[PDB]
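Enquirer: I have a structure I would like to understand better, so I am pasting it below and will then ask my questions one at a time.
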Amino acid sequence: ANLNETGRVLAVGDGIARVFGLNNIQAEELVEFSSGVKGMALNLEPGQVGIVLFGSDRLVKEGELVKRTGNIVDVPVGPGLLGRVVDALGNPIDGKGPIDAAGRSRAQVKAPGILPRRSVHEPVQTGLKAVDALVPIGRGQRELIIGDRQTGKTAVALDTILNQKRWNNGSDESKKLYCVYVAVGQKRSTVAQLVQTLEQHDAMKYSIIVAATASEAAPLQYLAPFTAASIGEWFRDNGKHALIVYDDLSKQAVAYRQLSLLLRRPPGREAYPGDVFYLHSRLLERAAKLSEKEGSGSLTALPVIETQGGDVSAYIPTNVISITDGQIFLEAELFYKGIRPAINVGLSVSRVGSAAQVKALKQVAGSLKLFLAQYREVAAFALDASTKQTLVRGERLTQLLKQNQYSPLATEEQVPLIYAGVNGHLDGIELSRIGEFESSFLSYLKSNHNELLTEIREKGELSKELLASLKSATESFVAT
Amino acid sequence: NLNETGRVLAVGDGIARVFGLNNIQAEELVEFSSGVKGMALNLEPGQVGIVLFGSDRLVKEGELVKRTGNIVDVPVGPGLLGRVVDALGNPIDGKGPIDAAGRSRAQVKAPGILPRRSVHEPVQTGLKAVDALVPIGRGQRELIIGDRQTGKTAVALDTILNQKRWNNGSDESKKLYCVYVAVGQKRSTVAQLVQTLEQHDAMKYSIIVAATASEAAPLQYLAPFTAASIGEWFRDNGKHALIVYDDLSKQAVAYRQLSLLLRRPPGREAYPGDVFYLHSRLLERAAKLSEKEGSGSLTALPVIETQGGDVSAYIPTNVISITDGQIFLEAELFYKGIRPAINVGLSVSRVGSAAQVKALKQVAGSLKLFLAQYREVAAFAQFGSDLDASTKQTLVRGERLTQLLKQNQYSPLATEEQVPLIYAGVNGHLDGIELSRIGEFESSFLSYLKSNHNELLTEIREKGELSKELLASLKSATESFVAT
Amino acid sequence: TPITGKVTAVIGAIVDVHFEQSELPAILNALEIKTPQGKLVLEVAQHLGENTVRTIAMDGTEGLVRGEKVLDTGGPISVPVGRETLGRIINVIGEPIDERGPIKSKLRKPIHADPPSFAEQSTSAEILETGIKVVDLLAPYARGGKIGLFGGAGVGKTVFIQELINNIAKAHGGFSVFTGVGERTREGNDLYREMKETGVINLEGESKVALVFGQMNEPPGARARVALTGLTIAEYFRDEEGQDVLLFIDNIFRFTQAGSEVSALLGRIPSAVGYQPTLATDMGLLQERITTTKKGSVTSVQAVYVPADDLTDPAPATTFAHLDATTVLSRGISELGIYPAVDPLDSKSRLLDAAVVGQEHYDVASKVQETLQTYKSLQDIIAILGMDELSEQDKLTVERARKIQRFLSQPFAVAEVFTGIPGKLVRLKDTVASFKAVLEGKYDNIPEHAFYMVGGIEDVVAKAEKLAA
Amino acid sequence: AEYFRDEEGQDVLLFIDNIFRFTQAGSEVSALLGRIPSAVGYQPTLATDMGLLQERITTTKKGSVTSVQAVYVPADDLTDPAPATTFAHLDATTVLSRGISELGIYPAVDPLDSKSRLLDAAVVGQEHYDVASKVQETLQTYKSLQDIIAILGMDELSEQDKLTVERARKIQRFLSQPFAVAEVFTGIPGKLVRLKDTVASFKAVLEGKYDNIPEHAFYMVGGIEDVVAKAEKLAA
Amino acid sequence: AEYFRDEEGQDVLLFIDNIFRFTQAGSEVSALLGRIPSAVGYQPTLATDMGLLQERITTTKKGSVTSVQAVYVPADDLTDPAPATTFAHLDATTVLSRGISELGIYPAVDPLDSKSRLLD
Amino acid sequence: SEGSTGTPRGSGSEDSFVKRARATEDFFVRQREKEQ
Amino acid sequence: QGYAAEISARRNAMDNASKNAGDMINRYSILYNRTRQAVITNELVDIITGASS
Ligand SMILES: Nc1ncnc2c1ncn2[C@@H]1O[C@H](COP(=O)(O)OP(=O)(O)O)[C@@H](O)[C@H]1O
Ligand SMILES: Nc1ncnc2c1ncn2[C@@H]1O[C@H](COP(=O)(O)OP(=O)(O)O)[C@@H](O)[C@H]1O
Ligand SMILES: Nc1ncnc2c1ncn2[C@@H]1O[C@H](COP(=O)(O)OP(=O)(O)O)[C@@H](O)[C@H]1O
Ligand SMILES: [Mg+2]
Ligand SMILES: [Mg+2]
Ligand SMILES: [Mg+2]
């Protein structure tokens, strides 16, 4: 009985074990119980230690032995995690055997300060016409995805991931983007299916999935985004780029509230504890663009928040809006009418986004964001002649920005489409033919103006000569 | 010796738990060896709970605590006039020790049923809207209530400025000594306020009790009580005092703080169980005393700060149900710049005309229901209809009456100045003047009455009434001035 | 040899320490635990009894073991003061975080101090011209005063305070302190670069501004104290150098929030909405130091976050009593595209006063406010029945108010990226005249959009002619 | 009061202002007595505490107690546990209203919300009951019209509808009364109107005998006679 | 239900009427155990309680348990914690309306209000 | 429900719809009382 | 003609006013429920705090 390294369980309940002993235990140290369930040393008091269980209460009894691990809650990290699916503690759950780790990192790592940072300036290309044109995301940014249930939030994140195959297959390491997807509170089957979808599109080989699902103990769900960030940080810290999706942080907050209430911390606004903002701010701060001195790596975050009945004014939504660098707001009414992605243009913004939009796309989309917000305002009140034309464009543009799931487009495919719409060349075509237009126009360009698309892809910018050449190509196709 | 002294067991958040002090009285002042003072509020079997009247930075475990033998008290007397003190009577103006006639407990029983007499004397605010529509009497408690920056302090401050007329005189029975209590306000707000009082030579008859926002919660809790005792010295010795409690919202919050930290289980909204009592026992101390007891009085103007006009909130509703009516300041009015922003229909004085100068009661016969006759026809205009030419008469009048009741700050009017103005407005002598010139009309009309009808004003001033002779003399002087 | 204790308890930010000997450290003292990285600073909060004190950590406590040795420094957390802080970046415990070596200041001062006494107050009524139409017209700021910018998540607090820095901080003459409390680390990175590029900070020369940061990545102890740190530096410029100091704080709510994270750990029964019972006093002990004395002036601009858009939330609610002027930003106004999203009714100033701004100014404001009020009052009818159901006098007022609403909007220079529209800085005098003229009816023939997002009235006329083309 | 009732055999009157302050007082010390609070900051013993007081204020075979209790209603909320729990103890309830009072109608009695055990044909006679019932129907129907008037205006009201409006408006005013003790507030000397007067006067108005008399005649007066007298006085 | 799936490789139906009562009973038990109630009075473990049931209703290699659940909506508020948490698990809805059926249509299912994540 | 739009409850609970109901109505009574 | 134009315009306005009112009802229903939830939580928090001490 070495009471320094070891302890006896005094009581167990409400996800908590009170333990006698463990005199040399560190605050926030991982422990192991007889049955093999793990826990975290939360309160070191005199004569006892309060331990939060990473599993069911059934797995711990009074009188049972508990052992120190010697480790603050940590997680394996490194490129060997690519293609794998793990639980909140980094255990493989995909059946493919042990993880090959470059090392271990603590779950809680303080975000970089002012000095190791540099402003974001590189694009995160989503492949979604509406996002890349209207709310472009940069590497190192945090961009909230927010809306009610079944408004397309996961789908936005999933299409962004599928889009990365374009560079992740190339040899240019700076353009690559490794993807971390964090399922918090989700259905296990949903996550299993999502992983199959990623495998079907050959996206899994550059993705890591950290899952803490609806039946897993609240602390595991609370933990998953942090261990996941540490996993993402390995890329950030070693001159590379990662994208992490927290799907979703509403459910992480609910799991953290469960613990807080069971530990008897005073409930505040909507019963959440006082530190529920800090839960999210400590997390999202870790996404960052690092300076040259620091390797130039980045971690970009797409946290997800589910609102209830459009309530963006609620505690958690407002917490996260006041952490991130903008939001993509997804609206149920637009989703119902088949406007998908269901982006509310007027409420969606990307703070540090313009500096990191592909220039060609910036050029062809001038006013597109303001116009669309104004157009919707007009369509709401709607036979003035001027306001009949604004109505003509916006209807075409709206239609143009619709996109099927799982079909992200290259930037050189997006600019010709947006150029057409924004410059009237669709004002004449029938609404029901805009989709037919897109695929035909792209086929045409891919076989007749391939060098056009090539210069757009390679230079990322349009000269007066290249712009004019694009005008010619559009008019020529419009006629036929 | 554990009977007269004690030892700090624990201290934090302005609370000290003390071993010993066996003979201590509930609510007794104690001294800590570092110099800070406290008040014993919890007497429990093994320990005493003490709330600190200062910082606990210097209190420590094991440190000695000494009984003072005294229930928490404050200095009182006329020597406090022109002074600025903290909640315990310590000077904070930098003008040396307080000239005290004696010492009163902070908590003192209100006068009973018997020692009182019905409120019958005016507290003349000098505010046209107040004095005419919601007159306040000596011994009355009248609430001032409204959102922040709606004019609440301004109303009370003008009232204090007005008392200059009688205080400069020698007749002690018409004098009104002023106590201003700053509870949870910024120091600079209080400093600005006493600068004003000094500039209008009003400090000489004022006493300022200050427990500002950075000061320990027990001081903010206590200030209105010690200030009451200060005001009662006047009440008890045949004189008359006005006390402003600015504000009781912040006092309730301070009471909550210390009570939670004493670990007393809270009630509604975490306020203490007896939060109503906190205010009811305070305001009941305002009273008009009987002839047998010297005829003295204390009049209270408590201030309550609402949020977003919510008068149905816990504490506002508590105080509303205590006072003898309320002056209700509304932001909607204050933004238009109709100031003071008194909602006439909702502001009441439960004492009534009994407290009003008779001359003013005469000239403003219907004025309050006349602004219910006008408020009625205010809805007729956006109805769009252009009828009731008889209505047009009252329709125009009210709009001029509203402009007449507007009043700049720091500019209170004597009754002899008010009475003419109200007479002019009520009888429709204004119905033919332009709205934008009612301002200049006032200051000229009163120049004209001072220049020529100087005996007319002196009449109203001395007699406080209008005889049928004066009523027509004024009528004649009015119809006269209309033609420039 | 110094006084030493042992850690006996750890929960989150709160660390209990036992002292074996007779002498306990005073409340507010800084304690130190030696770490291989350096040291963890602890602030003493309470004496618990039995030779044990409760403390609040200034950094993360993971790793701490019961028994770990603790040293009393004999005094509170202290910070460098004076001109050697200018152009530097400092954390909550006075250490440089800008990788430019020690701050070679003559003196260090404790971050806790009594506010100036009643005797030491010095009151004034000097207007501070901002160049922002809605503020200068309807609720002017006060020199040596306290200014609060209230707003829910994402409505414009930081953009606003940055425009004020842009408009005021260069041509001030005195020094500035900016304190980031519980906000975005990236925003600090941005601000540092921006201040270098305006010369306000000058690494190889003279600097005008000190930067202090403890952002939303920090544990609560640090977020709770870092405002005191920036404040202490401002106090020194004020008292010892008699300076007119600017103190900018984004975001002061984060101090109160931090307080609420540790409150239960400290043993306090919670007050309304889960806040600490010491809410008002804690706030008073901070704000009352941010004031103007006979030795010098402090002008303070503070962003004040509004939880869940609720202005009656205890934190912003209690902040109101401390300010001379208050700009309240509204989500409903921001969604209409009015920036700055100022709520013209609800933002206030001690200074909107004929004695201070002159009768003309005062009266223009009152009429603008009256017009906006009339328009608000009619929102019911408008939305249900339509514009057709108003009187003709009321139609006009609504027309005029909608133009006033738009005319109150303004392109900020720091917003040029968001807007694509060059920043405008409108003189107070021109704001008065321009609005006077609009009230008088002189521009009823001009369409609405011409008032939107411009400067003075000349720009309205200009834009109207452009829109005619 | 109980001694007078039981030993002196008396018919006692017990006046209480204000009975809410009894429940409130209990509230104020409840936490310090060690009780967990109930809803709205009230003691858990609220109902039984009130029972143990109210059930004593009754009428026995030895004698009679008639009590009039003023019941404060915090923030005008009749659902507040304190007033709410009081209703069951009362044979008759006089419900005042800020809405009524702000229209100048004193006493500010809500004509519909106030109730009595004794509003019964068997008790007051079939005439009385019928008058009351149709006054109440008139006032209810009035409310429903005030809606249509708000949106649609006057043009969609039948000729009977407009008559209902007119009569209800007179009825409302006719329910006002100058009180003797309110003399300082009113200026007007107080009136006392016998019950028979009241029923007769209201029946007459319900039938139609005063459809030609303007509103102001019904406001702040006593019986039907004082109406006609005021009507003629305003003619001059 | 699980046994039919695990042992006999079936595609089982599990019916629960009413799922809200499972939630409500969880809340009562939680209150009685002295646990601090969460938003709207529900149990702090609302979402994990639900998860420990729902996650067992799934497809394996042997077969499947599919579940049809009566869902009561307190105060008709779909944003109420009970349905809101339940809905996270729903793959589809069958909405029977009284608006329908009165028109003589059976099964009285609203063909537009009824939705499936699998109509893909 | 009946009178929920039209009838005057407390000042400080007023619609514009309550305000107009009393306006269009008071005018009507005035006209009829004037004629009689 | 002017009469048939006024009925038609009133039927137009009444269709609008009715549609707008419907939206208002939806916005206030949503507001009602947020407030309903908050009141239940807030009332309960008071109770919890009183029980803890
Ligand atoms: N662009 C799209 N076009 C068509 N269907 C889509 C599109 N995006 C998403 N969906 C479908 O909408 C439903 C909900 O989307 P999901 O990503 O689950 O939203 P959420 O994460 O907000 O709950 C899914 O059935 C998904 O297949
Ligand atoms: N009668 C008045 N006329 C003009 N301005 C006034 C008047 N009363 C108050 N004010 C203005 O309102 C500002 C704040 O009013 P104050 O009395 O402090 O309200 P509150 O005490 O409710 O916060 C004052 O600084 C003054 O400028
Ligand atoms: N003055 C402004 N002009 C244009 N847009 C603004 C302005 N102020 C704020 N915004 C918009 O609001 C977003 C959030 O502003 P920010 O100041 O960060 O809000 P906050 O600090 O209150 O959370 C900005 O990125 C911008 O899109
Ligand atoms: Mg999803
Ligand atoms: Mg004030
Ligand atoms: Mg900000």
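So for chain G, numbering is Swiss-Prot's, and the shown residues are 257-309, in order.
A Cβ is built for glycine as well, from the same backbone N, Cα and C atoms used for every other residue.
Swiss-Prot lists G:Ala273 to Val among its mutagenesis entries, and the accompanying note reads: Lower activity. Among the mutagenesis results in Swiss-Prot, G:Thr297 to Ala has the note: In ATP3-5; dominant suppressor of the slow-growth phenotype of yme1 strains lacking mitochondrial DNA. The residue drawn here is the original one. Listed in Swiss-Prot as a mutagenesis experiment, G:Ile303 to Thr is described as follows: In ATP3-1; dominant suppressor of the slow-growth phenotype of yme1 strains lacking mitochondrial DNA. Under its natural variant annotations, Swiss-Prot gives G:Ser308 to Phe the following note: In allele ATP3a.
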Enquirer: Considering the recorded positions G:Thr297, G:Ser308, which residue's Cβ sits among the greatest number of other Cβ atoms within 10 Å?
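Expert: In terms of Cβ crowding, the pick is G:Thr297.
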Enquirer: Cα distance, G:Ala273 (mutagenesis position) to G:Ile303 (mutagenesis position), nearest Å?
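Expert: Distance (Cα to Cα, whole Å): 44 Å.
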Enquirer: How many other Cβ atoms sit within 10 Å of the Cβ of G:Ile303 (mutagenesis position)?
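Expert: There are 17 of them.
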Enquirer: Pop the Cα-Cα gap between G:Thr297 (mutagenesis position) and G:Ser308 (variant position) into the table, whole Å please.
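Expert: Counting only the Cα atoms, the answer is 16 Å.
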Enquirer: Other than its own, how many Cβ atoms are within 10 Å of the Cβ belonging to G:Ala273 (mutagenesis position)?
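Expert: The Cβ of G:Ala273 (mutagenesis position) has 17 Cβ neighbours within 10 Å.
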Enquirer: Using the alpha carbons only, what distance in Å do you get between G:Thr297 (mutagenesis position) and G:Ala273 (mutagenesis position) once rounded?
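Expert: That comes out at 36 Å between the alpha carbons.
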Enquirer: My list of recorded positions is G:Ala273, G:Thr297, G:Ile303, G:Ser308; which of them have a Cβ under 8 Å from any chain E Cβ, in sequence order?
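Expert: Of G:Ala273, G:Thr297, G:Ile303, G:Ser308, the entries that lie near chain E are G:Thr297.
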Enquirer: Through the lens of DSSP with three states only, how would you label G:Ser308 (variant position)?
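Expert: In three-state terms, G:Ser308 (variant position) counts as helix.
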